[PDB]
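Engineer: Take a look at this one; I'll ask things after.
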Amino acid sequence: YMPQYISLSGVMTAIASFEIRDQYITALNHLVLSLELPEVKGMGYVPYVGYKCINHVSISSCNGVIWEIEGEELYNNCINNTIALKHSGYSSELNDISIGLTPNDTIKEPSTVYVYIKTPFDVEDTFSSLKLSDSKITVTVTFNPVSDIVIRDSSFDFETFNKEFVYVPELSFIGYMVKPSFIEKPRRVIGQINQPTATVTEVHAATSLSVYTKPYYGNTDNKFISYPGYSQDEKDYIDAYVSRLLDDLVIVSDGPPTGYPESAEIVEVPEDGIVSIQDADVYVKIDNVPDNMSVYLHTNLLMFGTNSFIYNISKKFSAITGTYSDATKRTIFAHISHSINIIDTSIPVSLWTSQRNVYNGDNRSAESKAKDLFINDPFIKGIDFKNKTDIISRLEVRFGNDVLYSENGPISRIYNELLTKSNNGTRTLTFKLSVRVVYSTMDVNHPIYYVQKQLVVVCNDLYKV
Amino acid sequence: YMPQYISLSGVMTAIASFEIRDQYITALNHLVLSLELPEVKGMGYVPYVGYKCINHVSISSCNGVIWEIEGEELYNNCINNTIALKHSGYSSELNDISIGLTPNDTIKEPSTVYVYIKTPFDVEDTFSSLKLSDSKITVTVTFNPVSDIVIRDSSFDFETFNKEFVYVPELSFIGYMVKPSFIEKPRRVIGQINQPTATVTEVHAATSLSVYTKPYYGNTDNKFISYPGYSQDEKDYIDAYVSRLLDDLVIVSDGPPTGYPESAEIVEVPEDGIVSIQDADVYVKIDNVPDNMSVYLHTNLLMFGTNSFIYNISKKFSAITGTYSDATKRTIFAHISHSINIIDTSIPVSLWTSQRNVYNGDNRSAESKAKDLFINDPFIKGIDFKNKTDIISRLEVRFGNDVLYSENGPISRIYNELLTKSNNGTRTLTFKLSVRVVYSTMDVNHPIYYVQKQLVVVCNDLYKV
Amino acid sequence: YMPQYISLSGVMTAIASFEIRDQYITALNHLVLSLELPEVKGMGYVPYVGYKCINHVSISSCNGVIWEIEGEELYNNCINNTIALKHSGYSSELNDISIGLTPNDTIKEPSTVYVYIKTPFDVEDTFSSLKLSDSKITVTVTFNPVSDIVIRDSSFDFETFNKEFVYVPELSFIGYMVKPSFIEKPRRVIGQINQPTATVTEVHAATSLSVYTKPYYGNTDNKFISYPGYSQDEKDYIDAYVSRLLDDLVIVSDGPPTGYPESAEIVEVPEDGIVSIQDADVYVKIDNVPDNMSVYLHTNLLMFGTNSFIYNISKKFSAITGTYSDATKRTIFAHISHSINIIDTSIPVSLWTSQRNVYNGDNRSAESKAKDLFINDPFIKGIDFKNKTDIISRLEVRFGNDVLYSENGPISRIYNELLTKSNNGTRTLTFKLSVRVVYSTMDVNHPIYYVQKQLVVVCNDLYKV
C-alpha cells in the first residue's frame, strides 16, 4: 500500500458535504476538518472552538449511513486527547475576551482550526480503516449556529456578525492505495427537562452505557457576570468573578455613593473597619483615602430569597484590603478573603432577578451590568462551568424489569477515569435499558437550585461491517 | 464472561476485613478502597490523604497470604498514576490549611476519597486476574493513626479529634463471572537509624531491588514553621516559608521592637538602607513609614552553631522592599531577594532549638511560633519535603560476598526514571543481597545535618501461583 | 541473558571517544551520556543544556559507521520525552540568569546532566538491541563550543570562561550478557541562506521526510534585550521583555530626563494622562509623584523604518499605571496594557540599529543596553524563540520531476502532531526528493523581516543490518 493526505473542499447548504470516490483510494481513516475563522472587527471564542461548531457528523455509502455521531459525543470521545483539543483552537489569541473600542478596530485576527473527527476506523490504523468497495463515501458535517461558539457582551453587534459569518470548511483524511469487522455506533437519549429518568429501547448488543447531566438555560438570557477566558482553572473562574464584584463592593466616595438601585444597602465602614451583615463580619481597610471621602461597603450586591433565608454574595467576603489611587480615582485592591466558589461564577444573571426572588436581586452599578457576557457553549455538563459539582446522588440501571446495576457514590465514574486514564470521566457501565437517578439537594434559597437539568444516556451498539 | 463492579462494607477491629466469596464471582481484580472523611469543626489533610491512611494491605485465602504490601510501597507503585493520586484526595478543599475561628466553625466539609489498591492481578486485565477456586478471599486493610494524615497547629484540639475520628471504609473490585502463573511480592527491609547498610536474606529469585532513604523525626516534636498546602512545588514551599519569616524580619516600630526574646538582635536600618550582618549586606527600604517610627531588621531570626560558624536565616536575605500600611498597621512587602532553599523549609523547629545549638535558636515572636504546624506524613523520602536533595554519594550491592553492582552518581535512578517514564524514581536494579551506601556531607553547622536517616531496601521476589 | 548498567570514561581530543568490547557484552542499547558542569565564579545555561552540547554522535565498528546523528536531530527525536529533557538539565538552578557581584562570587554551583542518546536499538528493547559480533564498537561524541549552551551579558568574562571550560563526559549503556534487521539512519540537508529550496539526492528507500526552518543570526552579534530563564512560556518571554522596557518607557524626573540619546523623544505626560504618538494614545498615570517632579513618556524607545511607516515599540503600549517610591527612587509599575508579542522578544538588538534603519534605532539608556544578553542556542527553529510563527505558506515535494505532495496549510504538521502525540511537530511526510517552499510575508518595515532563514530537510533512509 501507499498512504496519502487528501484534502477536499465540499458543498455548503449550515451543512457541508464531501464526496470521496477514486479508483486508487482503496481505504481511508483519520478525518480532520479545517475551519477558517474570519477577522472580527467592531465595538471571544469558546475553548475548543472547532469541536463546539460541530452539531453532527455522518459517514454514508450508497447503502446508507455507515457511522454517525452527535457533536458533543465526538468531543467527549476526544476530551482525553490534549493534541486534538489544542488543534480545535485553545489559545489566548482565540479564547481571551478581546475588546473593540472603535467600529474599525480588530477584535480577533483571522485563524485556522483543525478538528480531528475520531472514528472507529482509527483504532488499529490500517487494520480498522474504512475500505471503499468501489463505493462513493459521503461525509456530511452539520454545524451549530455561530452564537454557540462565541462569548460576547451587549455592546457587540451580534446581529450583523451572525448575518455576515460563514463556515469555511475543508475535509482531510489519510487515503490508502492498496475480512468482515465490527464497529460500535454511539446512540444518545436526552431525558425530559428535570426528569430523573431516560430509556434506551432496542438494546440487543451494547458495549457500554454512559450517564451524565447537562444544564438547560432556556429559562435565562444566557448572561453571566464573568468569564476567565483562556485561563480555565476553577481558581481562574473564581478570581475573574471576585474581580468583577470588587469595584461595586467597596466604594471610596465623598458622601453616600450614587448610581446604585434604591434597593442597594451601601453602609459607611466604621473606624473599626468591621461591617456586620447579620451574622457575617466584613473587615474593610483602604489606604490613602482622601480627607473629603469615606469607605463604603455594598452589603447586598447580589441577593436571593424565596422574611426567610438570604443568599447574599456580599456576606461571602470576610476581609478586603487595598489602596486608593488619587491619579486614577480607583481603589487598587490587595488581599481579599472570601468564600466564593465555582457555583457562584456559574449562576446566570437571570436567576438573581427571577420571579421566585422576593428581592430586586442584582444591585450592581449599570457599568458592571453592561460588562456581563453571553455564554452559549453547547457542551456544558453538570450545573457549573467546570462540571465540578456531582448532582447525582444515586443511579439505577434496569435491563428490562431487572436491576442490572445500582450505586450511590460515583464508583462507575472512578472506574471509567482509572481504566481510560481520563480526568474527565462519566458514570459508565462497560460490558431495553432504563436509567433512574436521584438528584442531590442544593438549598431552595440558592439561585443554582433553579438551573434546569437534563439527563443524558449514551449507548454504544455493536454492528457488523 | 461478564464483569461487575462489586462493593463490600467490612468489619472494623484500626483494621478493616472484607470477605469475598460467591458462586458466580469466578475471578477478580482492580481493588478500590473508599473512605468517608468527616466534617471537621472547631478552633488540613496531607496530599494523597487516601494512600497515607494505609499502613498495610493483605490478600488471603484458606491456604494463607496470596499477596501483601506495606502502605508506602503501594503508594510508590501508584506514584506515576496521576488519576489514582487525584482520587486519593489532592485538592485545595482537602489540602489547604483551613482555619477555625469559633468552636462551632466548619474547618473541613465532609468528603469521599478513593484508593486504587494496585495489585499484580491488574497488569494484563482478565489474563492476570485473581481466580477464586471456590475459595474465600479475605482483604485486610490496616490503617495508620489519623495523626499521620493531618497537618495542624497547637490551637487545634487534636486530642478530641483523635478520640472521635473513625475510619469508614468500603471495598470495591471488578468481579468476573466466567493456567499456572507468576506474581512478584514486594519485600521491604529498613536499616537501623543512621546505619548506611541493610541486608535482604533468602534472595533466590528477585525481579528487582530498590534503594531509598527516609528521614526519622523521632528526635523532634514534628513541628515545622510553614507548609504550602495544595500548592506543592519547590517554589510554593520556599514562598510559604519566606512569607512566614517576613513579619518578624522587618519591623516598623516607634522605638526598639518589643515582644522578642532578649537573645534577638533587632537593629535600626540606616538612612543608607544597608544593614551588615558580618559578611552579609541586607538592603531594606520601606515606603510610607510614619514620622514617629523607624525600620528595624531582625539580624538573627533563626540561628544555629555547634565562637564558630553560624547558620543564620536573616543572612539569607539581600533585599527587602515594601510599603507600610497606616490602615492595618502592617508592612505590605513587595520584592524580596533571598537565597532560601527547600532544605530551609524542611528543618523541624526542634533542630533550631536543639542541645547541639550554643545559641537560643529561634528568636521569632510568640505570634509566629504559635502558627507552627505538626506534619507527620508517613511517606516522606530524603531529608527535604520534595526529596530534591540526593544524599547517597555511592551505592554498593553485594550478592553473597561478590560485588553485584556499584555506582557513585544515581545512574540507576536515571535508568529507573527513563525506563518507567517516571519523574519520581529510586536507585533501582532491574533483573542474600547486601546494600552499603556512602552518605554525602552537609555541614555539621547546618541544622539539617541532625535529621536522622533510615536506609530502605525493597526486594521483589518471584512466586508461582 | 543478564543485563548490566556499564559506564565508561573515554578519551578527549572537543571530541570524546568510547570503546566497547568485552567477551561477556553480547548486546547493548540505551546510551546515556553524563556531563559534569563546573562551578561558575565571577562578575545562565540554555534549557536542555545536555542536548545543546552535542554537535554529532557516531556509532562505529571495524566495518565503519553503523549509525550516526546530528545533535539537533537527536534533540528533535527526544523533544516529546519530558523525562529525557529534564535529565538534560531543565531547572531554575541551571536555566535562570544568575548574577555575580564580585570576582569571587559563585554564579552557578557545579552539577551533573544526563543525555539520553536515543538510538534505533531502543525501540523494541532486547529485540532491537545492537549485537556485538566479537566486534569493537566505538562511540564518538563531538561537542558544540560552550558559547552555544551559555546565556550571558557583556560584563561576564566569557574569554576566560571559554579558555578554562572543559567537557567532562562519561558514557553509560545497558549491556546484555547473552536474525537480520533494518534500521533508519537520519540524513539532513540545509538549504542556502534565504533559499526556499533544498534537495536530498540518492533517495531509494526512505521511511519519512521532515521539513522545517531555522533562523540564521550571522548578520547580528546574537544579543537580545531580554530572556525569561527557566520560565519558558510565550507569556514569560513577553513579560520579561515588557519588564526590561518599562524603566526607560515611563520616567519620573525633575526636569527633562537625562542619560538618553539626542534621538530620544521624551515627552511630559499631560494632566489628562494621555500622550499621543501619531495614531496611538498611551494613558500614563503614576501615584505619589514628588511635587518637584513630572511624569515623562519615552515616545520612541525602539524605532524602525526603511518618511515612511514606523515600527515603534512605544506605540505598542496603551495603559501604564504605577506608584513612585520615594525610598528607592523608582516607579513600581502595577497594571500594563500593551500589544507586545513573541516576535518582539525575538528581535536581535542588531536589527534595531541595522543599516536598513533610517532611525538611530535604539534609544534606551546605557544601563538598559548593558543588561542585554548573548543567546547562541544551536537548536532554534522558525523566526521566534517559541517557534510559534509559521512562516511556510506553501510546501511542494518532488520525487524526480513529478509532484509527490503539495500543501498550503501545515496539514502535514497537524498529522505529525496527532500521530506521534507531540505538541512540537514539523511538516512531515510518512511513508531524489526536491523541496520548495513559499515563505509568508511579514512587513518590510518590521525588524523581523531581516532575520535570515535556512530551509532544513530531514530524510530517513532504510538500511539492512
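Here chain B follows Swiss-Prot, giving residues 32-44, 52-81, 85-219, 225-352, 355-479, 502-535 in order.
Quick reminder: no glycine exception, Cβ is built from N, Cα and C everywhere.
Under mutagenesis, Swiss-Prot gives B:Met33 to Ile with this note: Confers 20% resistance to rifampicin. Here Swiss-Prot notes a mutagenesis experiment, B:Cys94 to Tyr, with the remark: Confers 30% resistance to rifampicin. Under its mutagenesis entries, Swiss-Prot includes B:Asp175 to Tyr with the note: Confers 50% resistance to rifampicin. In Swiss-Prot, the entry for mutagenesis B:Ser227 to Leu states: Confers 50% resistance to rifampicin. The structure shown retains the original residue. Swiss-Prot lists B:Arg234 to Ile among its mutagenesis entries, and the accompanying note reads: Confers 50% resistance to rifampicin. Under its mutagenesis annotations, Swiss-Prot gives B:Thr243 to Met the following note: Confers 30% resistance to rifampicin. Here Swiss-Prot describes B:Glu314 to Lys as a published mutagenesis experiment; the accompanying note says: Confers 30% resistance to rifampicin. For the mutagenesis result B:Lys429 to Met, the note given in Swiss-Prot is Confers 40% resistance to rifampicin. Listed in Swiss-Prot is the mutagenesis experiment B:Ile439 to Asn, annotated as follows: Confers 45% resistance to rifampicin. Quoting Swiss-Prot on the mutagenesis of B:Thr511 to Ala: Confers 35% resistance to rifampicin. Under its mutagenesis annotations, Swiss-Prot gives B:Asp513 to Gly the following note: Induces the protein to polymerize into flat, purely hexagonal sheets instead of the curved hexagonal/pentagonal coats that are normally seen on the surface of IV membranes.
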Engineer: Taking B:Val219 and B:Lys225 as the residues either side of an unmodelled run of 5, what is the Cα-Cα distance to the nearest Å?
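Structural biologist: Those two Cα atoms are 15 Å from each other.
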Engineer: Reported as an integer number of Å, what is the Cα distance between B:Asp175 (mutagenesis position) and B:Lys429 (mutagenesis position)?
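Structural biologist: Distance (Cα to Cα, whole Å): 42 Å.
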Engineer: What does the Cα distance in Å come to between B:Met81 and B:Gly85, when 3 residues between them are unmodelled?
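Structural biologist: Spanning 3 unmodelled residues, the Cα-Cα distance equals 13 Å.
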Engineer: Ranked by the number of other Cβ atoms within 10 Å of their own Cβ, which of the mutagenesis positions B:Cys94, B:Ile439 ranks first?
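Structural biologist: For the mutagenesis positions B:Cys94, B:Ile439, the Cβ with the most other Cβ atoms within 10 Å is B:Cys94.
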Engineer: For the break between B:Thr44 and B:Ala52 (7 residues unmodelled), what's the Cα distance in Å?
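Structural biologist: The unmodelled segment spans a Cα gap of 6 Å.
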Engineer: Out of B:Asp175, B:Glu314, B:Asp513, which of the mutagenesis positions has the smallest number of neighbouring Cβ atoms within 10 Å?
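Structural biologist: Among the mutagenesis positions B:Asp175, B:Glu314, B:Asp513, the sparsest Cβ neighbourhood within 10 Å belongs to B:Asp175.
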Engineer: May I ask which of the mutagenesis positions B:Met33, B:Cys94, B:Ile439, B:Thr511 is closest to B:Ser227 (mutagenesis position) if we compare their C-alpha atoms?
Structural biologist: B:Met33
Engineer: Give me the CA-CA distance between B:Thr511 (mutagenesis position) and B:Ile439 (mutagenesis position), in Å, as a whole number.
Structural biologist: 8
Engineer: Measuring Cα to Cα, how far is B:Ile439 (mutagenesis position) from B:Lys429 (mutagenesis position) in Å?
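Structural biologist: Cα to Cα, B:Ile439 (mutagenesis position) and B:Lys429 (mutagenesis position) are separated by 11 Å.
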Engineer: At the level of the C-alpha atoms, what whole-angstrom distance separates B:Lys429 (mutagenesis position) and B:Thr243 (mutagenesis position)?
Structural biologist: 17
Engineer: Taking Cα atoms as reference points, which of the mutagenesis positions B:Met33, B:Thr243, B:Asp513 is nearest to B:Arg234 (mutagenesis position)?
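Structural biologist: Nearest in space to B:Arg234 (mutagenesis position), counting only the mutagenesis positions, is B:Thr243.
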Engineer: Can you tell me which of the mutagenesis positions B:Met33, B:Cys94, B:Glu314, B:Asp513 is spatially closest to B:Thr243 (mutagenesis position)? Compare CA atoms only.
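Structural biologist: In terms of Cα distance, B:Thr243 (mutagenesis position) lies closest to B:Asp513.
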Engineer: Whole-number Å only: compute the distance from the Cα of B:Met33 (mutagenesis position) to the Cα of B:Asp513 (mutagenesis position).
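Structural biologist: Between the alpha carbons of B:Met33 (mutagenesis position) and B:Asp513 (mutagenesis position) there are 62 Å.
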Engineer: Just need one number: Cα of B:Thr352 to Cα of B:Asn355, in Å, whole number, across 2 unmodelled residues.
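Structural biologist: Across the 2-residue gap, Cα separation reads 9 Å.
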Engineer: Look up B:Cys94 (mutagenesis position) in the DSSP assignment and reduce it to helix, strand or coil.
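Structural biologist: It is helical.
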Engineer: Work through the mutagenesis positions one by one (B:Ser227, B:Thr243, B:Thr511) and point out the residue whose CB has the fewest other CB atoms within 10 angstroms.
Structural biologist: B:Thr511
Engineer: How many Å separate the Cα atoms of B:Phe479 and B:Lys502 across a gap of 22 unmodelled residues?
Structural biologist: 15
Engineer: What is the interatomic distance between the Cα atoms of B:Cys94 (mutagenesis position) and B:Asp513 (mutagenesis position), given in whole Å?
Structural biologist: 35
Engineer: What Cα-Cα separation, expressed in whole Å, is found between B:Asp513 (mutagenesis position) and B:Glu314 (mutagenesis position)?
Structural biologist: 31
Engineer: Just how many other Cβ atoms lie inside 10 Å of the Cβ on B:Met33 (mutagenesis position)?
Structural biologist: 10
